[PDB]
Protein chains: 6
Amino acid sequence: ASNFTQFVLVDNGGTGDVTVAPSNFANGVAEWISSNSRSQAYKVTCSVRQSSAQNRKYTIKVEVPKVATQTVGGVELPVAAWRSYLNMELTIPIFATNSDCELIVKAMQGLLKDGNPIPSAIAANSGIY
Amino acid sequence: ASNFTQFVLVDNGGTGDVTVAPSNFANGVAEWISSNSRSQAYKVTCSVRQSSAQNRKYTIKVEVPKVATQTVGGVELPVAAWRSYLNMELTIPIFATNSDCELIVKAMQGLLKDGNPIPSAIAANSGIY
Amino acid sequence: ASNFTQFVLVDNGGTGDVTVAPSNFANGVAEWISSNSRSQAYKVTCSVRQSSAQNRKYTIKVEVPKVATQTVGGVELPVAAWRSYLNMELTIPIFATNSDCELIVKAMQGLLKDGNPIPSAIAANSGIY
Amino acid sequence: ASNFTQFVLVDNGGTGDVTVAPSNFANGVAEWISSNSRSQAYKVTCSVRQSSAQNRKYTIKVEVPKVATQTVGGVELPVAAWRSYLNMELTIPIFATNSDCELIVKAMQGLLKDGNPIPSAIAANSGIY
Amino acid sequence: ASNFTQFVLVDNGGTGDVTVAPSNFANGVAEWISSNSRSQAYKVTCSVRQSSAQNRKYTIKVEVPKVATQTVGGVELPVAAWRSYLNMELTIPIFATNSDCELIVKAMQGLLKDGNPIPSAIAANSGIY
Amino acid sequence: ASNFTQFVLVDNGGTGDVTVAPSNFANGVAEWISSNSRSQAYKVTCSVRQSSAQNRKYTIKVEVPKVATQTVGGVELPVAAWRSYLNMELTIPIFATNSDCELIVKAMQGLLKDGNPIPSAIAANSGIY
RNA sequence: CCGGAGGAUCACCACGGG
RNA sequence: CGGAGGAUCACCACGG
RNA sequence: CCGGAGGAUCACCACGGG
């Protein structure tokens, strides 16, 4: 294998797709970013470590730029107003087999499938009701 | 409408599908659980709060159990050999429009699409390289 | 270029081949792990540092597990009955040229070549006689 | 039968082959030394012992010299400019069968096989990258 | 892709070219070295960190050795009579787009083009006047 | 000689070239700047001194303006968002001959030649991977 | 962490600060 | 930095 | 409240801060 390759982060159906590509591997922490200024880029980082004796832990982070009214290549301040941050931590007991892990991934995909509660809420600036 | 509905967490092609349903909303934390004993259930929780004056934070949690039957005191009980814990936090600026938020959702979906780096590494008990 | 890639640790024909893949590279310590339950995985770690003014020191570690299923309370877990631990340290003065190093490597390969004293002894639960 | 015999430590074609021969076996420590001036000789030592109730421990050592002529006062002596030192320890539980041990050996051979990460790094005065 | 590749540091027209290759990435510091003994090697290191909340800093280092053969204790060893050290730090705002960064690279290349002031002064052991 | 002359800092192939010209020589520190407001200019300074008994040290500094979305002749704040800073320090032992120094310059040109790792990384808002 | 036309035997050191 | 020092193995007690 | 490629038996815990 060798999974450190570019991929489509935002699939807008061929036209308007956002692709992130390998941009750093310092300290075993893999990083991908879109072709933008670092302040307006889509960033993705991932790393895995043995957090405890019984667990392994994947730490995934994603940064998504606010696009509405954005000025490409411009200086947009304050930073906190123009960016969303996603921080995921996946803890997997050392007993998990590859199959177990496939299931875990399926569960994550299901959680965010289109039309499901969580994604629908987020996409509508809403909570649960 | 009302987005607090049941959904398929683990899609196994209609056969062996794991479905979670609304089970609690006490204290502003929306909860879903699979049709199991509380000790062997899949669990999904979600809550959103206005973290800062200009940010909103979604806190999502998923628990994937490895079901087993343990014999305690000569008696068989339904338990979980272990659990995998997904803990994710998403911070979105209040200036994010609905289109801005859909972007975030699409990015998260892309991050975990089958074949992409992260899900591949996870499912193979490996890091990124 | 990158030498932090996956490789065959055990060449059992072309079938039961044990392969280890990059898992983590934190704090100057590269680590490879075979697939499936981390609890039954093979582990290889390597690191190099300047031990002294004139010496560079490599520290390699290998773990060979004895795969087994542990049952307790009627609950089975994939585990390692026990593990064989290999800990080696190689010291090379900074005056060593690439050729000097190639030699050192050949010496290591020769020391463990099939049929030679040391490998033969180990493979037979024996010492020197 | 005897495995305390001479062997080829360095396979440089079929010419500049470095061979080490039994020199001493005092106090459970077998020692091989290449021919000619002991001052410029290659050294290999090996010993095994019961490190604990369940573990047997092998301790192998190898010395690779950089041959050189030292001149002082107009007096030349065959010496070693410096030496590369390999010190390795292998721990094997007493439950290991001969097959288990053969595996351990294959793992060691694989770790140093030509082309693999660790050997490549060493042979090139490099670390992992 | 992967930009961690070997390259020609000193172009001497194909004859007497100094080439450096990836040799280490431990601790987030990418290192390249020439095919020499560690004591006589050319060395290039590079690291990038997010210095401030809005800046990124590249730290590049180059070591140019004056190779020599020193006789220590009547023995000849490959050493460096002395070394020239280049230490450069580049701070780029996160708002810099790719085009903005190409500008920086072009400026640095221009700064050192043959015939220009700075390189002329340096190569002549003189200041600017 | 007399190297304190104007030169092309950014070569964009005849059209769109950035030229910096002598603008100050206070304290032996030579300075060049482009035809812009000091806040948006390309600035270059260079000075050389005997840093220690065995070394001479050239200190070169370069400031490059962020051009994307720039408003020519306008007031752009904060300054740190619109400028990149390069600080180079070259230490050369007093034994270095002119030839030695020519080599040092070649090494610097090589380090930044188009297509090489460092320039490629910088130009792509990336690290090494 | 930040600064110096601060030093180095060069991924280190001292100083100065908040 | 040392040990044919121990380990459940990037840890541990001792000696400097 | 905020931060950590901090930990968890997982809506909890410790630490670090203002």
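What you see of chain E is 2-130, where the numbers are those given in Swiss-Prot.
Cβ coordinates come from backbone N, Cα and C, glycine included.
So that you can see what the record holds, here are the features copied from Swiss-Prot:
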- E:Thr46 to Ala: Loss of repression of replicase translation. 80% loss of binding to the operator RNA in vivo (MUTAGEN)
- E:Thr60 to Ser: Loss of repression of replicase. 20% loss of binding to the operator RNA in vivo (MUTAGEN)
- E:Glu77 to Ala: No effect on the organization of the T=3 capsid, but with a loss of thermal stability. No effect on infectivity (MUTAGEN)
- E:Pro79 to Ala: No effect on the organization of the T=3 capsid, but with a loss of thermal stability. Complete loss of infectivity (MUTAGEN)
- E:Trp83 to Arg: Complete loss of viral assembly (MUTAGEN)
> Is there any among the mutagenesis positions E:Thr46, E:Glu77, E:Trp83 whose Cβ is under 8 Å from chain D, and which ones, in sequence order?
Replying inline: E:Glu77
>> Checking the contact step here: among the mutagenesis positions E:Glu77, E:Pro79, E:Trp83, which have a Cα within 10 Å of the Cα of E:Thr60 (mutagenesis position)?
In response: none
>> Short of 8 angstroms on C-beta distance to chain C, which of the listed mutagenesis positions (E:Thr60, E:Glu77, E:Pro79) are there?
In response: E:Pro79
>> When DSSP is mapped onto helix/strand/coil, what comes out for E:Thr60 (mutagenesis position)?
In response: strand
>> With Cβ-Cβ distance below 8 Å and at least 6 positions apart along the chain, what are the contacts of E:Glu77 (mutagenesis position)? List them in sequence order.
In response: E:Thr70, E:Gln71
> List, in sequence order, the same-chain residues at least six positions removed whose CB sits under 8 Å from that of E:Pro79 (mutagenesis position)?
Replying inline: E:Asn37, E:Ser38, E:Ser40, E:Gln41, E:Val68, E:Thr70
> Distance between E:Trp83 (mutagenesis position) and E:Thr46 (mutagenesis position) at the Cα atoms, whole Å?
Replying inline: 19
> Can you name the mutagenesis positions among E:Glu77, E:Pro79, E:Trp83 whose Cβ is less than 8 Å from some Cβ in chain F?
Replying inline: E:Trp83
>> With Cβ-Cβ distance below 8 Å and at least 6 positions apart along the chain, what are the contacts of E:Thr46 (mutagenesis position)? List them in sequence order.
In response: E:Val30, E:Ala31, E:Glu32, E:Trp33, E:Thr60, E:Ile61, E:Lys62
> Helix, strand or coil: which one is E:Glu77 (mutagenesis position) in, per DSSP?
Replying inline: strand
> Can you count the other CB atoms that lie within 10 A of the CB of E:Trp83 (mutagenesis position)?
Replying inline: 18
